Amino acid sequence: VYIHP
Amino acid sequence: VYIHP
Amino acid sequence: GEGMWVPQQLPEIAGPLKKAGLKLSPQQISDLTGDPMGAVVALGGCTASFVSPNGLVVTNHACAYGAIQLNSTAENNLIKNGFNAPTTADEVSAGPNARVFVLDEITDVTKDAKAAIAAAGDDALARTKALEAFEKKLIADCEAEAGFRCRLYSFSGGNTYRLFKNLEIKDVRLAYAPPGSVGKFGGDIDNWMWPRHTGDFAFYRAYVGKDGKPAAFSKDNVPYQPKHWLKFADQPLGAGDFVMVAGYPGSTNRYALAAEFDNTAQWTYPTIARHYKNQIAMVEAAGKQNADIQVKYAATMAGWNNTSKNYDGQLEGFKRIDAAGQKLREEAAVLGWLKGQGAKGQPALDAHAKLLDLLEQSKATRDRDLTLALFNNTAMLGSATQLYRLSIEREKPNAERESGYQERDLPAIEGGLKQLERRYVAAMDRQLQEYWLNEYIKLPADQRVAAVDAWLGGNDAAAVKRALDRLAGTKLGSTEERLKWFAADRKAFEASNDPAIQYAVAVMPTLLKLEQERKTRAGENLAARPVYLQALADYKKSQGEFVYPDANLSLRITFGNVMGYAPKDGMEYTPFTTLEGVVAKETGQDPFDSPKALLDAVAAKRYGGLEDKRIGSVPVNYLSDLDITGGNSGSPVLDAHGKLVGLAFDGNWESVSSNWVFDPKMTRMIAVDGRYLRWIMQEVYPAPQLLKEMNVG
Amino acid sequence: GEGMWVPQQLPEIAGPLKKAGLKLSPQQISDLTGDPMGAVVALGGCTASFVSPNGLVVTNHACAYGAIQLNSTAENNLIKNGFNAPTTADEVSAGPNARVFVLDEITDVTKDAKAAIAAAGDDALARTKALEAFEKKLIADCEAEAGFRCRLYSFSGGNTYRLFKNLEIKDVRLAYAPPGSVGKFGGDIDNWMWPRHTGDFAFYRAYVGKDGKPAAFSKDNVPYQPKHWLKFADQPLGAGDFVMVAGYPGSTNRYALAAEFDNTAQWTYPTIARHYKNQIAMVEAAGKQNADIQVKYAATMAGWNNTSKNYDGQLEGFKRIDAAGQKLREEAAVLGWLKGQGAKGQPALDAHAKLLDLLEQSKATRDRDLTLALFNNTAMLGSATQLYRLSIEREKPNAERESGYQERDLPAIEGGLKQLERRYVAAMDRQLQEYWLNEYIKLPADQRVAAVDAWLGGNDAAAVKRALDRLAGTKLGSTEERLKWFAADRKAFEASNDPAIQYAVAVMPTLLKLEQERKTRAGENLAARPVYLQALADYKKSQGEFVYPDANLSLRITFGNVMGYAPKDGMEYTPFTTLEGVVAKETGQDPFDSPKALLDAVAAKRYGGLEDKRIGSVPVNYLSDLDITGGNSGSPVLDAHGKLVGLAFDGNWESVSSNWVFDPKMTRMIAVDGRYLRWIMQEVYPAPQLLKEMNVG
Ligand SMILES: [Zn+2]
Ligand SMILES: [Zn+2]
Ligand SMILES: [Zn+2]
Ligand SMILES: [Zn+2]
């Protein structure tokens, strides 16, 4: 999912 | 493969 | 779409055919000895077709495998390396039992057939014997003309009988096979799967004598000159395009009772697959230590792998589509629908009740019956029993001999005893005897055979290991001894001290009574089955559903269009594969070890004038919604104009359960594209002589 | 297609935007505070958008997952059950550090920024401090207007600097979240994968004081009234349709040195991935036995899963596309091109060499640096070291405090100390300390830290146990105690007998030295990086290729069209998934356990007026060739007319390597369809009030 790493 | 069983 | 249409239904599928895109007249497809249908042949278990005026025949690699294996040794393995006769003098025999059957005539014999059955009266065993007598007499009349083999086919449970008369070509020779890394790329991993990347083809040539009549193998025979042969397509086959297949599907079970389905799904298929896998593991381990075993058993192994995977697939497909529940539900609707007709529908209901009863009778001994049959199909027991039975039958006039043991059967028997030399290793067969003895002693008491207990004298490891050592003394492990017994008489068997012949003599009475039990049930089936199936048909018709008979090894036509399918939400299988897809699977290890010439040509984009623009490459395999099964391997795939665009070879994973319950969404043929045949023969394992012969060189 | 375009490149992409299908003028999109762009906000490790004049905000479930977890307990688990506020009074706070940033103004400050840096001369650390002084002055001036937060960004390696000013909303409340079996259907099995079936959405509401000015949480605050908000599409999205996304992607590394890629692929990603998986296993095992550990570590556990799996995916994609070779060949080309220019190429070559020197400096201590930073990131040692650093910084005038530790940072620090209450269990944290302690002991002598070796007093399991038994004595496990220390002065920390604080005090001199090394390195990067990057840019422009800056957490526009992709020969993913796909994945266990109302509505085909006739169902997710990354989660997906058609939420498996090397054929955004949002809020977990507010009910 493209949340912050 | 459709040879005879 | 769905439908294994007999050619006598052509009238009825004429408009469906034109709508799907066929551009020949249905009348031209009706001419079964004409252009192109007269090019399609039966191999006995596979289909093939003529592709040149000089007797050239194309089929699947999987179909020629037996013949390729017979001609292979550990030092010169044709399965691995391929085969290519630069001239016809270089062609080697496909074996004494290979055949090409070219259709001559079909006649309807239903009225006489069911009259002969009726004349037996209300007796089950006599009913079978009556049909047997009628069949033999009919075949013998049909076969009076030299060079022809005939076969009686029962359709739709005994509702129709037709006699096929075929020219029997019995000098078949291998002309070409690609290396097994092409013919069976992906091996058992890719078998019954798409995406597929398999160049599943091979070529035979058919021979006859100088007089032009059929003849067994002679260096003086010449190529048969067929009246009709197929031509490769000049138009590129694409997604959506019309395709049709004619060929010889073995058996379907779409009209079975639900109980028959439940029996197969819960007991038959898991039992067999289990036994097959066990034997695979055994032979696979011995194969690694011994290339003679590996090559001599490679055909048997391909058979166990193929069937056991197919059954695994079918079991999964039943779960995926609730086959159990569909059979249940349709059975309820037919039954419901029958009694809503009081007197009129009462026979069908009697018939159902009886069929049910025969299934129970059959179920009663099924572990015995199967274990015994598989035990008696090991090489030496199979030989000794078959050969003892022959000596018994030779004592009766030929008209009264059991089918399979008549004079017309002798060539096949003697040929099979010869071909076993290339498929038999004593050390390996010992372990399969052991396997089956072990499975036998595991059977419960009901389910045993008196004669086998007695011969074995025990139920433990001790008994087994004595039986094995006893049987090690048979002389039948050599071809010359098998043929000696092939001609010997009954008394000479009964005097013999050969341990495997002694077994055969000890059990024949049992086998004979089992045979009699089987012929009794079949005689009761003979009366019941057709009445019920006429009813299932009558109902399907009123539901406006497709009505065609279950496959029974006779000639069928299926048609439809090139298309993929959706195995899962969010995905689609495209109709084609390509050359690049082959190299992307390369691992350098069996079974993904393409020949270098193939890796190199694909790297340099050597497409040989065969690339299809719509896919950017030479196509390899494709999908379509035709309706095929076991026996259709090798069938020509014809386009809109009756030109050759491929060969049928496989089904996708989800399709195999369609043997019992047809699923249109997940049922596809896999075929090898004609252009991939040509590519391989141009760029990878060249055969420019055959290409030139087929006008594509 | 490829490109994370900054707003200022809009003139350059207006042609391509119209050809792809945008029907709005690019001028309308150029207005960043207008309709629709002004509806887009930063969260800001995520993106979101207003969708109501009364401050309602939509984003992903993954974005709101921290907020949802903060409001959950073992007995009342909103992650598992979902949350719905029927009235605005029912909305719960999303936590003290939740933010919505609404864009107010962008300003180019490149000239002044480069002047400030140039002023420092030849010293590397002075270069870093000069830029820091410039940034702090600039921000302080910008944040003079109350309620606003500012951020300085560097683009293309220091070639361009822009300041963004945002209205900073400080009171964000949770309004709706679906059950986690919808919001995160498929869990970590489906994460980074297509086919996907995930309803990744949730809603917040932004609040401000009655005066209109931003305020921290208060029952007297009222809904913010956005100038613009988005509207749902009235036309159905289909395959090939134009889409665009505007959002806040975090970072990409497409312009890296081949050596920086090599170290990331060989050391960084496998190292981190491994540490993350180790910690995941421990916490999973602990949560299985303890439902409070499970809920408290849920958000941490989602991040460790997401990032570890992303790294595994990148390492696989690098191998798929030979990324190591593409970087080496491309760099060879750049360096050759520069050498072909003598004089004027020399500075980029010098810059290249210096970046390599810096990479080498960094590598020398990479294990010590990483392991120390992670060890100090456990909850008690993270809290102690942060609190103690603050106490040191408070002794300086504000303008001179380290960023992160100024007055403007106090609200966040304090919020983090309270939030940790819901994310902390001592028994779990002790196992995390133990893991990091055991990893420190495996470091070689040259990667050790004196202060940690001393504090340990040994290199064996007994020293580790002692260290843990001593740290168990800290009182920092309670919120009120962390807040005491938040206000306490330096001397007080240096006096204390709390063992977590004594740890901080002992390591801090070392932490401070490492930071100076990072600042010195960064100072030389400030000189070398712009010079090398300008040269890459100039090279790619001379090649034709696309020039846009790496992601840097600022606002970007990407655009393209709905489409699937071909993972391998013979198959394609379709662009949409459907409701029946969700149900086909049902197992009744986590993570494939949809709510019962979803299973019923699908089985009953209740499509709620949202069915797309072209796919025969209600769409769930879709694929498109947009260029997004970490930080775009929650970004709105707009159609040809600027209407909401979905939310960005993931990438397919093959796409994730595009962070380093972009692969057009396999790089797709995964988005949740607006109709699926609406469907769930109709038939599954109902929110009639928000649908009416939006206003599609
Ligand atoms: Zn035509
Ligand atoms: Zn002899
Ligand atoms: Zn329009
Ligand atoms: Zn205290």
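Residues displayed in chain D correspond, in order, to Swiss-Prot positions 25-721.
Determination method: X-ray crystallography, 2.0 Å.
The backbone N, Cα and C atoms fix where each Cβ goes, and this holds for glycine too.
In the three-state DSSP scheme, D:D195 (mutagenesis position) falls into the strand class. Long-range Cβ proximity for D:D195 (mutagenesis position), meaning a same-chain Cβ under 8 A and a gap of 6 or more residues, is found for D:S117, D:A230, D:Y231, D:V232, D:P238, D:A239, D:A240, D:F241, D:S242, D:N245. Listed in Swiss-Prot as a mutagenesis experiment, D:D195 to A is described as follows: Decreased enzymatic activity to 23 percent relative to wild-type.
According to Swiss-Prot, the mutagenesis experiment D:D214 to A carries the following note: Decreased enzymatic activity to 1.5 percent relative to wild-type. D:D214 (mutagenesis position): 18 other CB atoms within 10 A of its CB, across all protein chains.
Listed in Swiss-Prot as a mutagenesis experiment, D:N215 to A is described as follows: Loss of enzymatic activity. Under a cutoff of 8 A between CB atoms, and with a sequence separation of 6+ in the same chain, the neighbours of D:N215 (mutagenesis position) are D:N329, D:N330, D:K333, D:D674.
Sequence-distant neighbours of D:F673 (substrate binding site) (same chain, six or more apart, CB under 8 Å from its CB) are D:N84, D:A86, D:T222, D:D224, D:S657, D:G658, D:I694, D:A695, D:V696, listed in sequence order. Annotation comment: Swiss-Prot describes D:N215, D:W216, D:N330, D:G655, D:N656, D:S657, D:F673, D:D674 as substrate binding site, evidence class experimental evidence.
One mutagenesis experiment named in Swiss-Prot is D:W216 to A, and its note says Loss of enzymatic activity. The number of other Cβ atoms within 10 Å of the Cβ belonging to D:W216 (mutagenesis position), over all protein chains shown, comes to 21.
D:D224 (active site, charge relay system) falls outside any helix or strand according to DSSP and counts as coil. Taken from Swiss-Prot, the feature active site, charge relay system covers D:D224 (among others).
The Cβ neighbour count for D:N330 (mutagenesis position), using a 10 Å radius over every protein chain in view, is 23. Under mutagenesis, Swiss-Prot gives D:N330 to A with this note: Loss of enzymatic activity.
Among the mutagenesis entries in Swiss-Prot is D:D574 to N, noted as: Decreased enzymatic activity to 21 percent relative to wild-type. Take the CB of D:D574 (mutagenesis position) and look out to 10 A: across all protein chains shown you find 18 other CB atoms. According to DSSP, D:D574 (mutagenesis position) is assigned to coil rather than to any helix or strand.
Among the features that Swiss-Prot reports, active site, charge relay system is placed at D:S657 (among others), with the record citing a curator's inference. For D:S657 (substrate binding site), the number of other Cβ atoms no farther than 10 Å from its own Cβ, over all displayed protein chains, is 31.
Neighbour density for D:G675 (mutagenesis position): within 10 A of its CB lie 29 other CB atoms from the protein chains shown. The annotation that Swiss-Prot gives for the mutagenesis experiment D:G675 to R reads: Acquires the enzymatic activity for synthetic substrates with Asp/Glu at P1 position.
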Near D:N656 (substrate binding site), which residues of its chain come within a Cβ-Cβ distance under 8 Å, counting only those 6 or more away in sequence?
D:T71, D:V269, D:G271, D:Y272, D:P273, D:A672, D:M693
Between C-alpha atoms, which of these recorded positions comes nearest to D:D214 (mutagenesis position): D:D574, D:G655, D:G675?
D:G675
I need the nearest neighbour of D:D574 (mutagenesis position) among the recorded positions D:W216, D:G655, D:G675, using C-alpha distances.
D:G655
Does DSSP give D:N215 (mutagenesis position) helix, strand or coil?
coil
Three-state secondary structure of D:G675 (mutagenesis position) from DSSP?
strand
With the Cβ atom as the reference point and anything under 6 Å counting, tell me which of the recorded positions (D:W216, D:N330, D:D674, D:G675) are near ligand 4.
none
Could you measure between D:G675 (mutagenesis position) and D:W216 (mutagenesis position) for me? Cα positions, answer in whole angstrom.
6
Residues that sit under 8 angstroms from D:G655 (substrate binding site) by C-beta distance, when 6+ apart in the chain:
D:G68, D:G69, D:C70, D:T71, D:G271, D:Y272, D:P273, D:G274, D:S275, D:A575, D:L577
Of all listed recorded positions, namely D:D214, D:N215, D:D224, D:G655, D:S657, those lying near chain A with CB under 8 A:
D:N215, D:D224, D:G655, D:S657
Using only the residues recorded as binding substrate (D:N215, D:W216, D:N330, D:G655, D:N656, D:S657, D:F673, D:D674), report the maximum Cα-Cα distance in Å, whole number please.
16
Mind giving me a neighbour count for D:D674 (substrate binding site)? Other Cβ atoms within 10 Å of its Cβ, every protein chain shown.
30
